[PDB]
Amino acid sequence: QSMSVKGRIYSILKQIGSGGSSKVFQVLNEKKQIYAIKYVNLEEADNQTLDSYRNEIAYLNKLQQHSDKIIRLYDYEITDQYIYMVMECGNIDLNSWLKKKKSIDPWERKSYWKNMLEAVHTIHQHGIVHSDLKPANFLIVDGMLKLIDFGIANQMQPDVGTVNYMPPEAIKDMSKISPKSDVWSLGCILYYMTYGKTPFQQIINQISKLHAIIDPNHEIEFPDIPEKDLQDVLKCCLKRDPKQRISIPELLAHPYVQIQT
Ligand SMILES: COc1cc(-c2cnn(C)c2)ccc1Nc1ncc2ccnc(-c3cnn(C)c3)c2n1
């Protein structure tokens, strides 16, 4: 099977993922170049769902020039019945990669972190707060992480929504959501890449889990490691008071991401 986007024909190699009314396909152009095409069926979409998709496309388009840490969007076709997005094809999403890895190299960990910080920082510059960061939002493209989405349009699974990365300020006001909320979530991804688990993975009851995230009395454990800077980064990221939590610009000037070994 094949598909057409703005006159250009693409052969379907395989379907990478599915989620809701969305499907991602690995495809080839006439010159045998690989792309990932995202197909959205708008035949059952309401005006709330339509506006989410339009907002995500616009931001991905705007941010293209600003950073190479944002997944590339080469073309798109939009009608009343469907959406086609011609994007770069990555090797694997971060979540799938994390589940497969028995141990993460320290160097790989730092390089990925820098990519995450640069990607998130760029969105922040335009006034966008993701508020829903998790490993699945990142794609590995040639040993470089890139941000896939702004957590608005839809969630996809390779061919269940975790609360393990949720910042305290979100649960408290049930606005306090700020660029610092993303620091907590990025902090949780780094924590997982360091200790093999999210800061609150252990508590099974989701209500107890949510209560532990917002409780200063509940203390997050930070076992000692050879990278003292990494330990500091973690602790600065996972401060429950957003006002006391470190910022992305500050993180980019930290020893952990600027100084190796
Ligand atoms: C070979 O390509 C893949 C394989 C996997 C994969 C393979 N095994 N598992 C478990 C996941 C995930 C992403 C990709 N690549 C890829 N490239 C561009 C994309 C553009 C937009 N969205 C996705 C995406 C989002 N979620 N997923 C699973 C893929 C994209 N995924």
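Numbers here mean position along the shown chain, with the first residue as 1.
So this one's X-ray crystallography, 2.2 Å, going by the header.
Backbone N, Cα and C define each Cβ position, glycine as well.
Taken verbatim from Swiss-Prot:
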type: BINDING; residues: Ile16, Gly17, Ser18, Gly19, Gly20, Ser21, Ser22, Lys23, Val24, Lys38; note: ATP binding site
type: ACT_SITE; residues: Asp132; note: active site, proton acceptor
type: MUTAGEN; residues: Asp149 to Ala (Swiss-Prot position 664); note: Loss of kinase activity
type: MUTAGEN; residues: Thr162 to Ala (Swiss-Prot position 686); note: Loss of kinase activity
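Everything Swiss-Prot records as a feature, shown here on the structure.
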residue : record                       : DSSP (3 states)
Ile16   : ATP binding site             : strand
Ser22   : ATP binding site             : strand
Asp132  : active site, proton acceptor : coil
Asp149  : mutagenesis position         : coil
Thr162  : mutagenesis position         : coil
Completion exercise
Spacing of the two Cα atoms, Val24 (ATP binding site) and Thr162 (mutagenesis position), in whole angstrom, works out to 21
Fill in the blank from the handout: Quick tally, other C-beta within 10 angstroms, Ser18, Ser22; top of the binding-site residues is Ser22
Handout entry: Same-chain residues at least 6 apart in sequence whose Cβ lies under 8 Å from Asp149 (mutagenesis position)
Key = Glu56, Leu60, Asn137
Practice task
Could you round the CA separation between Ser22 (ATP binding site) and the residue listed as 'active site, proton acceptor' to a whole angstrom and send it over?
Solution key: 19
Exercise for the section: May I ask for the distance between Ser18 (ATP binding site) and the residue listed as 'active site, proton acceptor', taken between their Cα atoms and rounded to an integer number of Å? Expected result: 19
Exercise for the section: Select, from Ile16, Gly20, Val24, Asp149, each of the recorded positions with a Cβ positioned under 6 A from at least one atom of ligand 1; if none does, say none. Expected result: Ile16, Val24
Exercise for the section: Let me know the largest Cα to Cα distance in Å among the ATP-binding residues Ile16, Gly17, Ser18, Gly19, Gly20, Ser21, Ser22, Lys23, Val24, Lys38, as an integer. Expected result: 14
Completion exercise
Fewest C-beta neighbours within 10 angstroms among the binding-site residues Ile16, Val24 belongs to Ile16
Practice task
Write out the long-range same-chain contacts of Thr162 (mutagenesis position), meaning residues 6 or more apart in sequence whose Cβ is under 8 Å from its Cβ.
Solution key: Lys134
Completion exercise
Residues sitting within 8 A of the centre of the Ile16, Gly17, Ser18, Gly19, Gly20, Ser21, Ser22, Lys23, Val24, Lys38 CB atoms (ATP site), not counting those, run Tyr39, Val40, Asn154, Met156
Handout entry: Gap length 9 residues; flanking Cα-Cα distance, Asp159 to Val160, Å
Key = 14
